[PDB]
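Colleague: Pasting a structure below so you can have a look.
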Amino acid sequence: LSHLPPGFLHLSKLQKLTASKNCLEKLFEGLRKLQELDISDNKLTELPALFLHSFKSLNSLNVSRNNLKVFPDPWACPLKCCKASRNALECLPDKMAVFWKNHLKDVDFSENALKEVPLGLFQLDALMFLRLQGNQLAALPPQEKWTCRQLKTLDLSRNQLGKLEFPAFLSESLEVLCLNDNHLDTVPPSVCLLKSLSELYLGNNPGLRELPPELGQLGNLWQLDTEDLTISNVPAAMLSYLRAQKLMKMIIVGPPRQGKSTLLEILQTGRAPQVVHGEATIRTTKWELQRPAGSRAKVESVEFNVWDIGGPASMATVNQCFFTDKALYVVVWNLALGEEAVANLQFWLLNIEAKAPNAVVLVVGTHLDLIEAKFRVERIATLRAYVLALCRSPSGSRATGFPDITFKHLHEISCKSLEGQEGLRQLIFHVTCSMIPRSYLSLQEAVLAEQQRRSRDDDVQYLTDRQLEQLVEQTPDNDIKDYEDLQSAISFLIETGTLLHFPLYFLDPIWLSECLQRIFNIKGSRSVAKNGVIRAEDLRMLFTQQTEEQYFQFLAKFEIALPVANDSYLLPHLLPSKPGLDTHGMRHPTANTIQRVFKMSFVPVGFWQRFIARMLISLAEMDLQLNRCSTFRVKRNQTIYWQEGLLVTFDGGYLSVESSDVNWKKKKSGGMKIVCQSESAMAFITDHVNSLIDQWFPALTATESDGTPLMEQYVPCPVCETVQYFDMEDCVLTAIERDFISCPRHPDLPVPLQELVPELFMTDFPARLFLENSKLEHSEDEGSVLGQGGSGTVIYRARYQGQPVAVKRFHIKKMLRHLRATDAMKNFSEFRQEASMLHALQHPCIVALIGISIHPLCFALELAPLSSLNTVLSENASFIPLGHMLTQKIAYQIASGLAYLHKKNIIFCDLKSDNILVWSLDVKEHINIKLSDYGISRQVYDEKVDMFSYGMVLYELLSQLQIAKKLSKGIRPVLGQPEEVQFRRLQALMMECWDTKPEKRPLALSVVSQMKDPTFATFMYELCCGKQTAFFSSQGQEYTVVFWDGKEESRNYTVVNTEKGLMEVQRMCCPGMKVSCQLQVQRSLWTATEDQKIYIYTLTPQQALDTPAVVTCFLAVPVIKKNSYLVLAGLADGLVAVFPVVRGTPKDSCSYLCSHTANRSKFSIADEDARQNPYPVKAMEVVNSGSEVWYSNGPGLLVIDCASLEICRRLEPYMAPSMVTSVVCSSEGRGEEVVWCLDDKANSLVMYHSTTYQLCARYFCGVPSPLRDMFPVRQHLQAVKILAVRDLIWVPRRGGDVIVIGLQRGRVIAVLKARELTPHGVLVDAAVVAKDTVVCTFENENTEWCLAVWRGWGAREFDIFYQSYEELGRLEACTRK
Ligand SMILES: Nc1nc2c(ncn2[C@@H]2O[C@H](COP(=O)(O)OP(=O)(O)O)[C@@H](O)[C@H]2O)c(=O)[nH]1
């Protein structure tokens, strides 16, 4: 097309017009409602102003890719976006801020030919985006006259700028700055202010040679463009040097004997030692070290926070806590104690590496003066070789899990003779090599002053996070703004020896170490009532001041003051010695008796104390209940224990963890004696925690350098006992694929693995499940894989006697056999843990197990045939893709599953729509979706973390670093207004659970209990239509369409449609005096004012016909005669008039019927009767398929027929002087019209059979609690007006609630009260707008009408909704199995 036809101009109702990809040389050769229009990629050369001025309500403009020369002047319109890129426009108007200042958002003008821009162009406060690429802008307007505070992306690439200042309020708004292909040579200082800027582009600038250091003050910047840049300050992650625009922690350790303190003053000063150290758990000074001879390329002065964690053979396994990364560990050992000192030193070397990796470690030999000089050179060479033999493998490589120690790492001190003192000083300085601070050093004096202030007063010398950040901020020159900088401020402060993180912060270890010493010295006491239990109030006098909440918190992290029930505390260091009571006597019935033995190489001193105490607290947790451990739920009895081993009797099962000598090929060392016989659940909590205590206390997994991982697990052969020990390294590996093994001494007799190691087969579980491989068929292909869950846990598609299931097999295929041995062991250690927690779940909406297999090791879950929730929502992604009814069912099932597992002390993690499995989308069926729990917790996961993700998973239901980072501070995603979603009540849960306040969010049972109220899903939204006069509706689909307001020329009608919730007409002028009644059918409107006249419109009255009185209501009836919808209606005087309905008729034949005259003669009712008072006629109805009609007459109900047009019956269901309000005919169940009626003052209700004309029932509507009440059938409580919703019958009240009742016995089934609407006013008029929705108008004292809309649920919807709620509750509570 070369031009748009002129006829499009006259289309004033047109809104969208697309004419792109054409040859429109001229746009033309009214339209005030146009919103979207594109004329881009055309041959347009100039835009006439007359054509564009007609768009008074335009929203989008597109004149890009055109040959335009002069831009048209702006006009009055709420334009939102304009595009004029790739044009030849050499000028722009300077009036866009007159009308588009608060409306225009997006401006595209790239690839244009402006040498300058107007100043007013930057005055748009509502600007969203701006592009100016490929422009000749050699100058810019001044920054002080710019008000564009909402701009987010600024584009200035391919410009002549700089051949330059911008305002600072774009710092928190702008994110992308484009300055590529420019002639800029120096960076203006204003660039260093944009905090929220994310991407920087300043490439293709030959004039760039240096970058100001202040550019690094922006933390959101991540992208730096250095392409085609002749930069110099950039070294050959780029913000590291821009962002940053001597103190080391050294630890000396060793055996409790030897000096370990004489080395200090030998390094501190010269000469022989002259100070007696005595005994001290720790001492700390800031030792100085200068440059020795030969030093080069190093700092002149380096300050060491010297440090000696010594102990009197005690304080082991706790002094390890004083180990930090990036430290200089130097162990001190005696050269005169022979090779056995090196074997002792094995513990320290492995402990240091396993706790503080990537930290340099040195070895030094003191007290060597006893070594004679004749063989001295030979002696260290032999002694150093063994020390190197530990760190270096026999092949020459570094031993696994050992510090990096080379040949040039061993030296000598000779404290008394002073020889070699200078040797250490040069190397310690030398080894320091091969390794923001201005503010971090500024924090140093604060914490050191914090140490000094608490030193005089002996205050508790530990700083919690609350007292830290205030201390950080209060310091002078406090520039700590970045959150990661504050964390790095503490992280760096650990390595200067001033703070200890303890993953609560501890500053001075001297107070910390001494405080633990006093607790370690309670052996001399009142015998603590034996068996190591101390009362809480009995420990107060044993440095503390009312800080027991936190002072006794880190004592639990030290495994020394674990809490116990009945308000008691335990001390591992003071366990009972050996209460015998004939232990191991007749504790061996030899019935499914399993025994397991460990080696652990060398037994430490802090092992038994930290182990037995750890057993008791975990053991006492199981019976107190009446991924974390979820096994061994058996009963606890007599709980006898001592300093080494315990003995607990569960189900008559002697679980003994006693300790005794163990004899492998090396017939030495101590080990475990784990036995667990019962009748046959074989559960090992001992092995699980014992394999976990090594994480808190490493250095027991000693590889011994030369391929000897002497952390061994052994079991005795029951046949051989009738002793050889069966290794774990081959037992478990033979337990992963086969059931029978070959005993070395009994090759022909295969011992059953179910007896030699029952736990690895988890015979604990009941025999019911026991999935077999014979019947099941499955495949290992990728096509059957349903994803992964981390650490193996592969899923496949399997058939279980014909029922498809999703097996979860643990496929993990990562000396090397020990590596596989510990890899296979952790699988069963976690396979049982997840199986125990899943098998315990029997909730209907939780995926339950169907079986467990060992050969192959796997177990099958329940597979949803209809994929995941994310998958099904993909194709359907208007609003509410799942469905109005399906949404509530699904939103309750998730809550129900959340309610059960939160009750079961199980906490989800990453509640994602992918994790949701959907079974059936059918509404009639009961259960649709179910969960799959990942992980538990003990009574980032913080219980209510799922509720924060509950909104996110349900956010997409209504519809990764920087991908999900705004949730930290709290930013709500894009959600529509409640007025259009039509499901407002649940959108309260979107405002809910979406705030940083965790305790504000409700509990899972509270959300489930909220599903009980049927108001939750029936409610659509709340709408306000301003100040109106009366509520009117109309028949059909058009909904309520009038909402009159005003008087005479101010008489206006506000059209409010319910389906969308918008106002297509808002107070449009229309002549006419005050109106009382209206009706709309087909295309005919019958609007009647209170001037006793009727006006009609073909939607300025078409014609006017007078009436004897003021009419009250209209209702057309289907007489099925000449397709006439006879519009007979009653007036205030009580008479009724019948009018023709064809527009091609005069419409003047009133044919009025005298209601009083008919009653006088036909029914012999005297004028003196109260029923003869001229009551206004309230409402009609249609009955007998329109063949007969009733209408209101005070207390009676006169009946009128379409055939004879005469009253045939007189019926009185009320007593004088009552007036009836409204009357409705449903006839939905089966024939048998069930017409109803109400009252103005008696608030009653009637039950009438049309054929019988009998008062079947009289239900009273005045009951304040109509929740599931009943009635027999043959100020805020008054009923307002009746209306039929499909089959059910609603009785809205003046209090705002609607009383829906069911049809024989009549039962009221719900009370859809809306307690969130009381302030909005009082309900006056309510009516049905469509067969699926009902509206009610809340009118307040201020004459303002508020629209409340409820879903039109019939008998079917409520019955299936009510049964769905109760059945799932039945399906869980009634399941006692
Ligand atoms: N004669 C001599 N004694 C030494 C040497 N090195 C250490 N010592 C002794 O070690 C003792 C100090 O040990 P101590 O500090 O109590 O050990 P710690 O508790 O582990 O720190 C001093 O009494 C010294 O006599 C040495 O080279 N020569």
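One is the number of the first residue shown, and numbering goes on along the chain from there.
Positions of Cβ are set from backbone N, Cα and C atoms, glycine also.
So Swiss-Prot says this about it:
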BINDING   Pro256, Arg257, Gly259, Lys260, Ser261, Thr262, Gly278, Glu279, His367, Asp369, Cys415, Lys416  GDP binding site
MUTAGEN   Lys260 to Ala (Swiss-Prot position 651)  Loss of GTP/GDP-binding
MUTAGEN   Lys355 to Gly (Swiss-Prot position 746)  No effect on GTP-binding. Increases phosphorylation of RAB7A
MUTAGEN   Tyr551 to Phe (Swiss-Prot position 971)  Increases RAB7A phosphorylation, likely by blocking EGF-mediated inactivation
MUTAGEN   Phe602 to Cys (Swiss-Prot position 1022)  No effect on GTP-binding but loss of subsequent stimulation of kinase activity
MUTAGEN   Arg614 to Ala (Swiss-Prot position 1034)  Abolishes phosphorylation of RAB7A
MUTAGEN   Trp696 to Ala (Swiss-Prot position 1144)  Abolishes phosphorylation of RAB7A
BINDING   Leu786, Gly787, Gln788, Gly789, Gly790, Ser791, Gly792, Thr793, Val794, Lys808  ATP binding site
MUTAGEN   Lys808 to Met (Swiss-Prot position 1270)  Abolishes phosphorylation of RAB7A
MUTAGEN   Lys808 to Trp (Swiss-Prot position 1270)  Loss of autophosphorylation
MUTAGEN   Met825 to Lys (Swiss-Prot position 1298)  Enhances phosphorylation of RAB7A
ACT_SITE  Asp910  active site, proton acceptor
MUTAGEN   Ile936 to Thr (Swiss-Prot position 1412)  No effect on GTP-binding but reduction in subsequent stimulation of kinase activity
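Each of these features: where is it, how hidden is it, and who are its neighbours?
Modeller: In the three-state DSSP assignment, the secondary structure recorded for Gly259 (GDP binding site) is coil.
According to its DSSP assignment, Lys355 (mutagenesis position) is helical.
Following the DSSP three-state reduction, the secondary structure of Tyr551 (mutagenesis position) is helix. For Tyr551 (mutagenesis position), other Cβ atoms within 10 Å of its Cβ number 16.
Counting every protein chain shown, the number of other Cβ atoms lying within 10 Å of the Cβ of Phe602 (mutagenesis position) is 17.
Its own atom aside, the Cβ of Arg614 (mutagenesis position) has 18 Cβ atoms within 10 angstroms in the protein chains shown. Classification of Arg614 (mutagenesis position) by DSSP places it within a helix.
Long-range neighbours of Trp696 (mutagenesis position) (same chain, six or more residues apart, CB within less than 8 Å of its CB): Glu559, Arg610.
In sequence order, no residues are near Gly790 (ATP binding site), counting only same-chain partners six or more apart with C-beta under 8 A.
In the three-state DSSP scheme, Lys808 (mutagenesis position) falls into the strand class.
Within 10 Å of the C-beta of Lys808 (mutagenesis position) there are 23 other C-beta atoms, taking all protein chains into account.
Residue density at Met825 (mutagenesis position): 19 other Cβ atoms are found within 10 A of its Cβ, drawing on all protein chains shown.
Its Cβ taken as reference, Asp910 (active site, proton acceptor) is surrounded by 14 other Cβ atoms within 10 Å in the chains shown.
DSSP gives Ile936 (mutagenesis position) a coil state; it is part of no helix or strand.
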Colleague: If you count the other Cβ atoms within 10 Å of each Cβ, which of the recorded positions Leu786, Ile936 comes out on top?
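Modeller: The residue with the most neighbouring Cβ atoms within 10 Å is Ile936.
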Colleague: Near ligand 1, which of the recorded positions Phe602, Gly792, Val794, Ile936 are found, taking a Cβ distance under 6 A to any of its atoms?
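Modeller: Among the recorded positions listed, not one has its Cβ under 6 Å from ligand 1.
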Colleague: I'm trying to understand the geometry here, so how far is the Cα atom of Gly792 (ATP binding site) from the Cα atom of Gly278 (GDP binding site), in Å to the nearest whole number?
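Modeller: With distance taken Cα to Cα, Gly278 (GDP binding site) is 55 Å from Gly792 (ATP binding site).
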Colleague: Taking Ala877 and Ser878 as the residues either side of an unmodelled run of 3, what is the Cα-Cα distance to the nearest Å?
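Modeller: Cα to Cα across the gap: 8 Å.
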Colleague: Need one number: the Cα separation in whole Å between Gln939 and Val940 across the 24 missing residues.
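Modeller: On either side of the break, the Cα atoms lie 16 Å apart.
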Colleague: In this deposited model, 7 residues are missing between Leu1099 and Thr1100; what is the Cα to Cα distance between those two, in Å, rounded to a whole number?
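Modeller: Once the 7 missing residues are skipped, the Cα atoms sit 11 Å apart.
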Colleague: List the Cα distance (Å, whole number) between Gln788 (ATP binding site) and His367 (GDP binding site).
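Modeller: Their Cα atoms are separated by 59 Å.
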Colleague: Hey, of the binding-site residues listed (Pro256, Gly278), which one tops the CB count within 10 A?
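Modeller: The largest 10 Å Cβ neighbour count belongs to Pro256.
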Colleague: Considering only the recorded positions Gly278, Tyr551, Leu786, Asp910, which residue has the minimal Cα-Cα separation from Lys260 (mutagenesis position)?
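Modeller: Result for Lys260 (mutagenesis position): the nearest of the recorded positions is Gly278.
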Colleague: Before the 6 missing residues sits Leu1303, after them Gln1304; how far apart are their C-alpha atoms, in Å?
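Modeller: The unmodelled segment spans a Cα gap of 7 Å.
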Colleague: Using DSSP and collapsing to three states, where does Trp696 (mutagenesis position) fall: helix, strand or coil?
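Modeller: Where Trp696 (mutagenesis position) sits, the three-state DSSP reduction gives helix.
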Colleague: Which of these binding-site residues has the least crowded Cβ, counting other Cβ atoms within 10 Å: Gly259, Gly792?
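Modeller: Lowest Cβ count within 10 Å among the binding-site residues (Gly259, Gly792) is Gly792.
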Colleague: Within 10 Å of each Cβ, count the other Cβ atoms, then let me know which of the recorded positions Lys260, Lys355, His367 comes out lowest.
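Modeller: It is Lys355 that, of the recorded positions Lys260, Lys355, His367, has the fewest other Cβ atoms within 10 Å.
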Colleague: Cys415 (GDP binding site) has how many other Cβ neighbours within 10 Å of its own Cβ?
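Modeller: There are 21 such Cβ atoms around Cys415 (GDP binding site).
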